[PDB]
Amino acid sequence: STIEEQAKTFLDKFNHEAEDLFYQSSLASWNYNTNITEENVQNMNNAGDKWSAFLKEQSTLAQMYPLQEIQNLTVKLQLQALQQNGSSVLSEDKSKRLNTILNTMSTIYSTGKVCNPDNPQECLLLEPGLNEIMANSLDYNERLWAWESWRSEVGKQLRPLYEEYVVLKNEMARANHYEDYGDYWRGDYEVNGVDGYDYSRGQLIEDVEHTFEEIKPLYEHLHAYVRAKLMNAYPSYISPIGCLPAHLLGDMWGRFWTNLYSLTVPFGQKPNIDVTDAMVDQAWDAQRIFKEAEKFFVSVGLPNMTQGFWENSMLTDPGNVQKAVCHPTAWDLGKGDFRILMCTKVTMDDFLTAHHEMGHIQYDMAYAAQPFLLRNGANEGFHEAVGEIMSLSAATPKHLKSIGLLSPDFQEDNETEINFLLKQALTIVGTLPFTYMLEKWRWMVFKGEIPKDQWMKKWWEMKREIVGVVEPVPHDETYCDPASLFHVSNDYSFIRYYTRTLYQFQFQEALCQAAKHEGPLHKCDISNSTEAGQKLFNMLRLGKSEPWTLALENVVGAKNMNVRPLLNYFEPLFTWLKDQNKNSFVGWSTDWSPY
Amino acid sequence: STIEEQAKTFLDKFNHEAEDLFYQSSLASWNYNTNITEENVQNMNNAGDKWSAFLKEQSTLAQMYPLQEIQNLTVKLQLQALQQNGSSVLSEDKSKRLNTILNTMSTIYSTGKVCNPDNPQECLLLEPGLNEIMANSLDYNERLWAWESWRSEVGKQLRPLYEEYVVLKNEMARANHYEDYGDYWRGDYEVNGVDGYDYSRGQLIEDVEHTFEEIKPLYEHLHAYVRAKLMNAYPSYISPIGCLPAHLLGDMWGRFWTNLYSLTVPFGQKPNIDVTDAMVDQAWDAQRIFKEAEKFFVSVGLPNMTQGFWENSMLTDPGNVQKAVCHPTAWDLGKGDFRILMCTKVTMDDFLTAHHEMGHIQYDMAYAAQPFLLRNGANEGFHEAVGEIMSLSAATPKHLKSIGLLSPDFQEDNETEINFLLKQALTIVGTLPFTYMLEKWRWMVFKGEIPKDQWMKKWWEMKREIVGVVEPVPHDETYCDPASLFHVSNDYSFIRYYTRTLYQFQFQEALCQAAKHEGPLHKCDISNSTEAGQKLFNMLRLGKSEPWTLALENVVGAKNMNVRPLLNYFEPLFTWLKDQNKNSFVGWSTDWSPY
Amino acid sequence: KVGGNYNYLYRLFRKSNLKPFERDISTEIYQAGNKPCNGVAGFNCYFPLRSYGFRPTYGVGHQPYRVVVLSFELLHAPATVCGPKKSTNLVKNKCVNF
Ligand SMILES: *[C@@H]1O[C@H](CO)[C@@H](O)[C@H](O)[C@H]1NC(C)=O
Ligand SMILES: *[C@@H]1O[C@H](CO)[C@@H](O)[C@H](O)[C@H]1NC(C)=O
Ligand SMILES: *[C@@H]1O[C@H](CO)[C@@H](O)[C@H](O)[C@H]1NC(C)=O
Ligand SMILES: *[C@@H]1O[C@H](CO)[C@@H](O)[C@H](O)[C@H]1NC(C)=O
Ligand SMILES: [Cl-]
Ligand SMILES: [Cl-]
Ligand SMILES: [Zn+2]
Ligand SMILES: [Zn+2]
């Protein structure tokens, strides 16, 4: 019997046993999340350790196959996903050291608390209080001091840990026949063994740079507009032709500019489209919202949720007697068990989040007929894109007025359209440069193109050049601004939020063509579009059993990433900004600084 | 849908539309040629401009395909033949300049007229009068002065134009991802994308030099014999061991030595085989000659001519009331329409020319089932070779006596055989060195290996070294002898007459083996040889849908050009010359000159 | 005609193959590319029907050929479709086979 038969038998046995054990582990984790108790904590803990040990021993047994004689691409991909040695390649000492470094990084970031000179006992941590200030504080000195102190307190303590983590991850990935940990991360988009759809790790950086080359103009104009609008709220601090401070972006790190809508509102006289009060007047609840989302999804042509979903899923907070995590979560426990954990309130935000979670559950159910090792999205960005397209199509005025939320005696106008487009750009296109520069800096650090004595200098220079955000005060090299972010200190890839942000519009523009849309892309609704629903399901069904490029070709018709749909989405907003971005010089001078 | 389906659809649409429009254009051009009238001229003009504009717009639309993802060699070749940008790559200014240069070159060569010191009003142009002199004049001074004056008048005026044309074509071809225009010309023989039959452009020069290395001895002996025979006709002017003047070759440029048979006749007592008077005695006409050619072609196993051929083709001059071009022409109007335009007279020359045109039409009909972009010969030399093999096989005494032209009471002898072989060598092998040296000089000029201040010097040195033709008088560098030729000033490739001259004998020797020949190659007749006819049709049917090397392998069995058949054809003549070329030293001394 | 008979058109592109004895008059723009083209003739969006342009100078392979298919099948209702039944003469005063 050739190695192929042995591999097939081992993969079948592993599929069965891992399905069982992963269902057990997901059930324990769900019981813990839905009810925070020591017993459920112990259940989650023992289930998790047993599942992880089973996976590790199976991977150890899977390494006994050379993988070069096999020809079945499915078995090949399953083994590649199961044969990855991982952190066990390094000696045990490096393993313990890296685990300790990661643990202390995560704890210092979580348990970080900043003491202030205002009072000896007025310390506030990051999540509460500090974010409230960074979001709603209009005082220059207050937010400046907070933004400076958080960094000076966290990055200065994390820098000695990052200096170890970088080199440790570099020596770990390099041992795995990779160039560095940055390349190991890019291995997710790696496609090999299939001519016509292959995709190397190195092509990702080039394609991302090419897409940013086209993203730049719209972001340049948006930044110019935000600057011109911030001169009145923060006078005597902003330059006409210079960059913007880092503590005026609305958040601790400036990842999202949602908090700037209150200051850069084009037309604040007319309020935005909000159906909150319109829901309580009709006595709406979580059940009704989720059933409306169900009717919307099935109208597109997707299957109805499982019976166990409405029975086992907890869609409303039972109160502070069964305590649970109030984060919107999609739970695919496996073996046909799907649930959604969300403290659904009567609000438009909860409506959109429920639509997103239902779309995620639909995606999860699409590829339910695939092996355990292939029961996942095409890549790290496809799932979130599929989940966000639903929230986008649902937030349109036409959909809100078709289901009875928006009154028929109201016709959208250009003012509200521009307002909504700009508010969406604050978070969709306003965060693309941040993610791009962060990922580029991390890649260059992992590759070694940036020496250890030039980390913060190169970071700030790249910030000034790409995002146009200048440093408020001089920063010594002992600082560590990148580590101040959750995804950087917690060892999480950040490029997913860029590729996913592009795939979102790639799918939106690909489904509007099937629905026979006749207006702008931001007014498209895939509701009642059976052809678009089927075209999407034909890709969600594949999951990970096929390359991500082939999956993209099924829906969008293109083999590689494309950003033209993103620009087409904000084309009216782009024209409006160009018409408004003529009172001052467009662009920023990186040589200028507020100090 | 992959790019391949789009390419196939576009190619089908283009095939249909281009077939229609090219049939229209060919019909207009035929109506013009067969009847020179302003109305037919306007028809040809508008049809031609519309067809050219259609072709240009289609090529512009064809460039939208990368051509690297496609794998079908047929579609690949069709696109390559249709995607060639051509002269449109350069800026419009260079285009207008090159068009003006070409136009003025062609007009100056055509409208060139030489005034002479004999009388102030005794000017004669090139085609009439001057050629008569250069062919039949036996006076040294007369032909010398004519040969010198034509050059001094035409080349001196064309040199400033050639200095521009060379650089313009070099900058044009180089922009097309080529090395120079000389390399662009060699692209016709380029074969790529098919291992085992590939052929690069650079290999053509090496193979041509290798074939000339074997052509040299026979040409050396032929030149020695012609020189030894010219000493009696032009005494006091020719050297025993030196080269030959340029004005004693029988033509303005010495391309063909046919006019030297009257002077270098081995045995002038016995006349050559001429069936002219034997045809008028039997009341022969164009119809009978063409029907005999038809019977000969079908006897080999080829299909009969189309019914429209005998109905639409004009095979005899109707007189000077429907004026037409008296040049023997094969017309493939397309869509199954084939015609032959020739003022067929009662002469052996007309017989051979009609056989040639009928063979060309047979070749054209062979690949009639191929796409429009592939309805052509394997290369620029295969068509003329296929047309000349028929005239060669038809001019044999056995064929002339089998059809009733030659009397049965006449058995060929060695004297007439040697006479015919030598007269054939005057035009077949006597012109190979001229073509070879001309093409080599043009290639070296296009590549830049010859500086601008060494054009004529290198030209004359290469002439002396290869062809053994010395310059009669000192020539200043303002002269331009190459431009004096039609094919050089009119921007026409000249290597076709060499590769074709070799393919002729390659096919002749390849078909004689199938006919079970038992004598010399010059006595072979492919008549009544069904196997040879089928072997030839199996290659003519391919046309351009397959590489020229594969086509050559089908008939000759060799993948590359070969000249051994050429030497085998003139092997008896070679032995006779060697036996006769012992009264004087064989070869020429390039250091000697008549001045 | 000497100028070309462009009255006869034929379909060159179609989404799928026609069924037996199927008739399709649709003249919609065949989508050869990725986008629908919004129903306009352009790049990657070709018109399905093409003309013939028969001329008297065309070859036998391209000349027009009028084709017909009389076509005869079986069901229930008896039919008047039945060939002519001929006849002979009338003889009298002699027993024959009628
Ligand atoms: C590949 O594996 C799948 C699942 O085991 C199987 O159905 C398929 O036939 C295999 N193909 C080959 C030819 O190995
Ligand atoms: C979908 O169909 C329903 C029922 O006809 C209709 O009420 C709703 O407006 C439609 N939605 C859209 C915008 O297509
Ligand atoms: C190549 O083109 C030919 C002729 O159109 C077609 O018959 C064949 O299927 C094509 N092959 C490929 C590999 O595309
Ligand atoms: C071909 O056959 C014809 C018919 O008999 C005959 O007249 C002729 O001699 C043959 N041609 C040759 C030279 O083989
Ligand atoms: Cl920062
Ligand atoms: Cl010359
Ligand atoms: Zn999500
Ligand atoms: Zn010819």
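Chain C residue numbers are taken from Swiss-Prot; in order, the displayed residues are 444-541.
The way this entry was determined, per its header, is electron microscopy, 3.5 Å.
Cβ coordinates come from backbone N, Cα and C, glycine included.
In the three-state DSSP scheme, C:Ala475 (mutagenesis position) is classed as coil. Quoted from Swiss-Prot, the note on mutagenesis experiment C:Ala475 to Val is: Increased resistance to neutralizing antibodies.
Record note (Swiss-Prot), mutagenesis C:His519 to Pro: Increased resistance to human covalescent sera neutralization. The unchanged residue is displayed. Within 10 Å of the Cβ of C:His519 (mutagenesis position) there are 5 other Cβ atoms, across all protein chains. DSSP gives C:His519 (mutagenesis position) a coil state; it is part of no helix or strand.
Under the DSSP three-state reduction, C:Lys444 (variant position) is assigned to coil, being neither helix nor strand. Here the residue is the original one, but Swiss-Prot notes a natural variant at this spot, C:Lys444 to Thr: In strain: Omicron/BQ.1.1.
While the structure shown retains the original residue, Swiss-Prot records the natural variant C:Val445 to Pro with this note: In strain: Omicron/XBB.1.5, Omicron/EG.5.1. Long-range C-beta contacts of C:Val445 (variant position), restricted to its own chain and to partners at least six residues apart, with a cutoff below 8 Å, comprise C:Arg498, C:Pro499.
Around the Cβ of C:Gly446 (variant position), 7 further Cβ atoms fall within 10 Å across all displayed protein chains. Annotation of the natural variant C:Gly446 to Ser in Swiss-Prot: In strain: Omicron/BA.1, Omicron/BA.2.75, Omicron/XBB.1.5, Omicron/EG.5.1; the original residue is retained in the structure shown.
Within the same chain, the residues at least 6 positions away from C:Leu452 (variant position) whose Cβ sits under 8 Å from its Cβ are C:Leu492, C:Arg493, C:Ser494, C:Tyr495, listed in sequence order. According to Swiss-Prot, the natural variant C:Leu452 to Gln carries the annotation: In strain: Omicron/BA.2.12.1.
As a natural variant entry, C:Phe456 to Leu appears in Swiss-Prot alongside the note: In strain: Omicron/EG.5.1. For C:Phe456 (variant position), the Cβ neighbour count at a 10 Å cut-off comes to 16, with all displayed protein chains included.
Natural variation at this site is recorded by Swiss-Prot as C:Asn460 to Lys, annotated: In strain: Omicron/BA.2.75, Omicron/BQ.1.1, Omicron/XBB.1.5, Omicron/EG.5.1. The Cβ of C:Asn460 (variant position) has 6 other Cβ atoms within 10 Å, all protein chains considered.
C:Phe486 (variant position) falls outside any helix or strand according to DSSP and counts as coil. Quoted from Swiss-Prot, the note on natural variant C:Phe486 to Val is: In strain: Omicron/BA.4, Omicron/BA.5, Omicron/BQ.1.1.
Under a cutoff of 8 A between CB atoms, and with a sequence separation of 6+ in the same chain, the neighbours of C:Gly496 (variant position) are C:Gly447, C:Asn448, C:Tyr449. Quoted from Swiss-Prot, the note on natural variant C:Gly496 to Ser is: In strain: Omicron/BA.1.
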Select from C:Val445, C:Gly446, C:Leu452, C:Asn460 the variant positions whose C-beta atom falls under 8 Å of at least one C-beta in chain B, and return them in sequence order or as 'none'.
none
As a whole number of Å, the Cα atom of C:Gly446 (variant position) is distant from the Cα atom of C:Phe456 (variant position) by 26
Reduce the DSSP letter at C:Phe456 (variant position) to three states and note it down.
coil
Sort the recorded positions C:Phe456, C:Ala475, C:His519 by C-alpha distance from C:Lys444 (variant position) and give me just the closest.
C:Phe456
Across all protein chains shown, the one of the recorded positions C:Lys444, C:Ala475, C:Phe486 with the most other Cβ atoms within 10 Å of its Cβ is C:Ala475
Please tell me which one of the recorded positions listed here (C:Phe456, C:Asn460, C:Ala475, C:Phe486) sits closest to C:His519 (mutagenesis position), measuring Cα to Cα?
C:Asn460
Quick one: of the recorded positions C:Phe456, C:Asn460, C:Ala475, which has its CA closest to the CA of C:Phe486 (variant position)?
C:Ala475
Taking only the CA atoms, the spacing between C:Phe456 (variant position) and C:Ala475 (mutagenesis position), expressed in whole angstrom, is 9
Taking only the CA atoms, the spacing between C:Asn460 (variant position) and C:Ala475 (mutagenesis position), expressed in whole angstrom, is 15
Recorded positions close to ligand 5 - of C:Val445, C:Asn460, C:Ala475, C:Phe486, only those whose C-beta is under 6 Å away:
none
